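K.L.:
Below you'll find the structure I mean.
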Amino acid sequence: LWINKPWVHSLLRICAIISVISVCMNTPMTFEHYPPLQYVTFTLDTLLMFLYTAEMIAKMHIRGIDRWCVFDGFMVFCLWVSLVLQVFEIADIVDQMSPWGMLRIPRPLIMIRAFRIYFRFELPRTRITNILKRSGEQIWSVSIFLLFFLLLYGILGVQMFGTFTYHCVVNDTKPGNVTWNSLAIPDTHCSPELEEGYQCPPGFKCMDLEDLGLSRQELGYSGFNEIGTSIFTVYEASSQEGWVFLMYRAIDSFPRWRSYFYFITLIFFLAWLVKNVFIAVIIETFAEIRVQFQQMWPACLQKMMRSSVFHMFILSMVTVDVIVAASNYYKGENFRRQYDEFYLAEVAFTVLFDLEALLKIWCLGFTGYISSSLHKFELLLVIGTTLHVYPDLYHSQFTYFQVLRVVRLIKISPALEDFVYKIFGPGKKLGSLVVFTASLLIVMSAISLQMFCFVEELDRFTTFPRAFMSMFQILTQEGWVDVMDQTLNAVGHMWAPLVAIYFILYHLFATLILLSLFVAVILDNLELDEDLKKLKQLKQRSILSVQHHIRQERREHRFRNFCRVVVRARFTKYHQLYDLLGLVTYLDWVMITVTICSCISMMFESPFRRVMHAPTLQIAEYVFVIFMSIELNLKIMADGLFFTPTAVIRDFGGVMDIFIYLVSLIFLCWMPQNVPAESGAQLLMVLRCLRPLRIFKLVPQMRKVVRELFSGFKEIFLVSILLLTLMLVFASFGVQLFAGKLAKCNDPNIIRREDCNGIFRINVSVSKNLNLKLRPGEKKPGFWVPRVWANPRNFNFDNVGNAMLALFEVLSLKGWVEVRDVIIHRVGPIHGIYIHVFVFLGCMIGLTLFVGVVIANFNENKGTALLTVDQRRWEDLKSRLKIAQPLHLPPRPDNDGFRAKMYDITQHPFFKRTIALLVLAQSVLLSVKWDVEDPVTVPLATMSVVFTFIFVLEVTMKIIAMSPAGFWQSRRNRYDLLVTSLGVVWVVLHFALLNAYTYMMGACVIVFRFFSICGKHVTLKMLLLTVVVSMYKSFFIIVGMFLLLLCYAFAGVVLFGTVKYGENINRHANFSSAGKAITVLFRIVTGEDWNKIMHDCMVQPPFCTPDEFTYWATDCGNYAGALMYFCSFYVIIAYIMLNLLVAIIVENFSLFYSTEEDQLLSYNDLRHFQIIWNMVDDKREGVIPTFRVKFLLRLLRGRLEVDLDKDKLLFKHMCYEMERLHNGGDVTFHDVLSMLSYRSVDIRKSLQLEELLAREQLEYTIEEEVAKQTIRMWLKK
Amino acid sequence: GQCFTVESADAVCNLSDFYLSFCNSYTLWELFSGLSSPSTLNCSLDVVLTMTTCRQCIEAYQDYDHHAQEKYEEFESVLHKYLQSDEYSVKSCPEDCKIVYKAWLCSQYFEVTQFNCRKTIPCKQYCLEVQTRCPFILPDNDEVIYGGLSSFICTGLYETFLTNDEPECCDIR
Ligand SMILES: CC(C)CCC[C@@H](C)[C@H]1CC[C@H]2[C@@H]3CC=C4C[C@@H](O)CC[C@]4(C)[C@H]3CC[C@]12C
Ligand SMILES: CC(C)CCC[C@@H](C)[C@H]1CC[C@H]2[C@@H]3CC=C4C[C@@H](O)CC[C@]4(C)[C@H]3CC[C@]12C
Ligand SMILES: *[C@@H]1O[C@H](CO)[C@@H](O)[C@H](O)[C@H]1NC(C)=O
Ligand SMILES: *[C@@H]1O[C@H](CO)[C@@H](O)[C@H](O)[C@H]1NC(C)=O
Ligand SMILES: *[C@@H]1O[C@H](CO)[C@@H](O)[C@H](O)[C@H]1NC(C)=O
């Protein structure tokens, strides 16, 4: 009675939160900064140690000494241990910088007690555990798949690259003596061979930096030294982290094609597809939750207040207020910003809205006011802004209230409000996920804090704010490897593997589960409710026996003819080629050819090879303009210009065609010899760069892609408005609190703006990663520069435009950590909250809304948006059975002892598991680079010879034991034969030639066998099919993304071809040719600092030399051009069009990956039916007669069992179904399989209304005729 | 009327004909009209006409010149180790950068007005020239996060870099 009260449990929960807070303050640095806190936290500990001890003895005295009680007792134990340890620490006995504080590691777990009440759901615990087991098995499978790809690319990186140890240094660098002052600026890699990589210029030599005394500890952790380093590097790259500069090193050290192929395929497979498979898994988890939840069951002042004119006036006042507050831009170091006219405007608006709230209260009473749940937010704003206007909380955290008033503006658009209610759903799915995310972040920060607060020279976990910033940064992925690297260096060499496992596991969970849950929650909010889907449709033992029982208990004239002929001309064993050749009219085929040739020509245009001065580049231009003039004239004469239903201008595509034609015609007629920067001629060249967009109109698959993408533009635009509103809120706040406060002296030893003059010796960046800390008595490279009081040049909050640009750059999470650090170091640490909140609201939620709306519109275009999850699973099963074929296993021979025993040997699961282990082991043989001057490569190649001889005997066994004819039946067997023949070829060459290309061929054969490993595992094969079939299904989407990228690449060669080298524009990334521009634009969406590149391309005087005549002589950048170009490209590609790849991966995952459900025909059932059909169909026809059907049905065992003890009626129904289907003959393995699938599900759930009525009519007819024949057998006797 | 590089304070002690060794665009006539090292600060050109004080000021000029030379050697050492020196700009080469940087540094050490210049330019403008012709050199980012700042910049937050009372020295470009 003393512990079951209502208030006591709330007390225990609040005290669990308080204990979390207590342990989050218990670090040595926190006690150095605030000594009182020490005793404070002790007291709290003691107090809680009392109370919880009570709730243990006051409870385990009732019951004799729920599986929460053991947890609560371990918590009490942790509290007691922390108490006695802190008593020892108070008495100065323990150092407090010793690892004893690690005993407080479990204490944060007490936070679970504060939320344990919210662990009661509407589903029984059995259904919850079934959901969790299904999701766990799927996550295990996808993790195995991920590990397969990681090992594949790790071996490829070991063999295609090596160590990046050759650097350009000054030639007078003696061995053993290299210093910071011998390297180049910036540090650059090179190749010692005259044909690969970067060649050092005169004055520099390419040295090894390993014969020179440098250690692989002061040279990084990345690279491809051995298989472990390489796997870690591949995993880092799959997060789009640090792979671009690794690629730059590879390009400088090795041939270029290697790096391009390697890293582009790594980003495409690992960073896009394999990553999207995890999102598919979480979306399937939510689909399974749905399936489980479904199968479980004044007299006049009031009138003027009610008028819409008053609402319009108040919303206009909110608009004016927030616009005026946002427009308080920085005006210089000689103004006040404290009691100025903006403050008086703020006072006036605060008084106005306080009067509005008072009036609403005085009209509707108080309780009727406050019940509105929107008047609650308005009263919160009234109070917060009134406190804000008090002239000591002006321009403080209280400003958050003022800038929040823009939320009221959501009531101008009913559609935006409905979209908000739709996409954010209930405050119990998304809100619960946000609370779980905050709690997980707090607990992991507290745990990492207790792990690392004592470690010397590690300022990432000294206090809870720092530990939380570190864990949040790992969540956002921006520089997470840097956090882990600093920690790994700090902890030492013995514990580094354990903390590396910790950080990798945390990153894996965070980025592959938490963010995927955000996506899945948004998608579930956008997906119609199951009951609503069924209601909207209405407005318009063995599983066979279970379904049978359910089914039972339920019972003028001329020259237009010639033009029309020419523009409509078009155009079976091989009908695929004939459909490819008749895809478009001959006129469109010619025009596609001419478009492609013109784009290929434009790929040679550069600032120094111009189309206006080079005739070979004008060939394609003249051809394009002439042929498009002919095409337009023909189509306009034939199909009319505007009026005709198939006129030329009837959609946006024809308008764009006319636009492109006119641009190219004006350019070719003009052909200006001088093109000034930012002129109309350069704008004309940029518009001419839009020529690839004609492929989007001439190819119907591209038209389909564009049409389906723009079918969801309303939702895309509403998400854009929500993100703009968020950025406006935070940009107004940033202008009010940060304007003029981000500047400081570029000399770190200066503090006051009055001391910031003269010159100082600045240190220049040599190597960001390399750690040649060795400096005997010399200083770091640098030189003398003026002291300047400057903004960071990449972002400021001085006006609302700069603030919105900075927040848009932070939204991409690229370089956001530098913004965070600048705001915390130059304004104050309290203003870290600001940036973090934005990063949580804009990236984890904001961009996830784009992901969700794009996937939802995709699913709506393919038609599956109004189907229930059971109906969608039925469609996926019906597609899975439409491609299943009879099994490829010929029978075992009779009394052929040389083949029967060999049959039992090759078909025994021990043999297959042994072959898979051998594939993995030969794969492991490629762990060190197979060189030709390395000794270990000879043992490795000899063992590879042993392996390929083993696989030779395996293949000969499977060919003689099975058949030479039947061995060729399996495609996997054919691949294995191909790889084994390549293997024996390599063996005879390797012992004959023994060259370096011999080792290359051996490594290649090993890689192809490793790739064979994917056919020896069910889940691996299903996931590989998912990936490759979704890559096939995304061909035209990838073509469209490439077409957009090509347009942008041409435009960027025109705009940024000669931009002065800057922070990120350099010899590795620039727009000096179309190929360089293409590679740069690819890297800009897959893990490079695109905003740094944007700010390099915005360079203006006095940082460049303008030219008044031509752009190729001007060295400068386009400011507005760079803004529009980079922002629009990043939005279009990274936020919109890659989510199409996500949508396709999700579709194909639900199609190909099958789990053994209870109420559906599964993969094992398909295999069992295949075995039974193999035994019934003798000569392997794939088609049996009618009586073999009853034989097969009697034969089926397991889950397809039809036992003649309780389900004889079912047997007769199925046999008569197979009789009736073709008037009595020759069913075809899909008739019987379709019959099984139908008789194996509850058709009321799985089928749609048309198919349901058809099937129920069919089954009623069958049952009636079976009853008729039974009655006739009776009347016969 | 040709130049006369200064070598000894005593030997040279028509001042518009004696140029400094490294900062070879400043005559002694111009230095005595404005420059004065504070320790020996008595040289307002009234120490040459009316000579130990002169030796003290000319040796101060030579020390200024020598320190400017050391700093310039550090700069050209950085510029030598810059490998993209031939690619960074279609308009500027390392020699242009070197010349304008030497002019800027020499103006930092001798903040005086130059006379008898064919073409004249505000001396502060040489700062801007270093921003224009020299390559972007990323500064090291351990103590302070520079953002996207370059190593050499001239004008701060909300400042008109060119103002009144400028030395307005020669133009050598
Ligand atoms: C609930 C509490 C916090 C509300 C506080 C409101 C008070 C403190 C605010 C509201 C109006 C404000 C005043 C408005 C007018 C002026 C005159 C001006 O020349 C200086 C500021 C000054 C003197 C303000 C002082 C602070 C002020 C009096
Ligand atoms: C079959 C027809 C329609 C296609 C060929 C069109 C002919 C007329 C086109 C194609 C290539 C064109 C040439 C391409 C290059 C040049 C160099 C330029 O400085 C003058 C025009 C000139 C000489 C063009 C003249 C017209 C031209 C010869
Ligand atoms: C290293 O280089 C410095 C600089 O020239 C030189 O003084 C020193 O003797 C060298 N030491 C060795 C071991 O080469
Ligand atoms: C280094 O290279 C420079 C320029 O080629 C040359 O003058 C110098 O003598 C070289 N020093 C060596 C080779 O030690
Ligand atoms: C440059 O690095 C040195 C270390 O050699 C350090 O002492 C100095 O403070 C740094 N200078 C600047 C301006 O960062």
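We're sticking with Swiss-Prot numbering for chain A, so the shown stretch reads 31-95, 105-336, 374-616, 751-765, 843-858, 873-1578, in order.
Note that Cβ sites are derived from N, Cα and C of the backbone, with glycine treated the same way.
According to Swiss-Prot, the protein has these features:
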MUTAGEN   A:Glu1389 to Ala  Affects ion seletivity
MUTAGEN   A:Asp1390 to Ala  Affects ion seletivity
K.L.:
To the nearest Å, how long is the straight line joining the Cα atoms of A:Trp336 and A:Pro374 across 37 unmodelled residues?
P.N.:
53
K.L.:
Which whole-number value in Å describes the separation of the CA atoms of A:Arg765 and A:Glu843, between which 77 residues are not modelled?
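P.N.:
Distance across the unmodelled stretch, Cα to Cα, is 70 Å.
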K.L.:
If you draw a 10 Å sphere around the Cβ of A:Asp1390 (mutagenesis position), how many other Cβ atoms fall inside it, taking every protein chain shown into account?
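P.N.:
Around the Cβ of A:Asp1390 (mutagenesis position), 23 other Cβ atoms lie within 10 Å.
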K.L.:
Let me know how many other Cβ atoms fall within 10 Å of the Cβ of A:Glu1389 (mutagenesis position).
P.N.:
22
K.L.:
Between A:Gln616 and A:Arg751 there are 134 residues with no coordinates; how far apart are their CA atoms in Å?
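P.N.:
Between A:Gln616 and A:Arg751, the Cα atoms are separated by 36 Å.
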K.L.:
Gap of 14 residues, A:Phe858 to A:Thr873: Cα distance in Å, to the nearest whole number?
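P.N.:
Spanning 14 unmodelled residues, the Cα-Cα distance equals 13 Å.
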K.L.:
Return one of helix, strand or coil for A:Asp1390 (mutagenesis position), based on DSSP.
P.N.:
coil
K.L.:
Can you give me the CA-CA distance across the unmodelled stretch from A:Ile95 to A:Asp105? There are 9 residues absent, and I want it in whole angstrom.
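P.N.:
Across the gap, the Cα atoms of A:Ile95 and A:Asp105 sit 11 Å apart.
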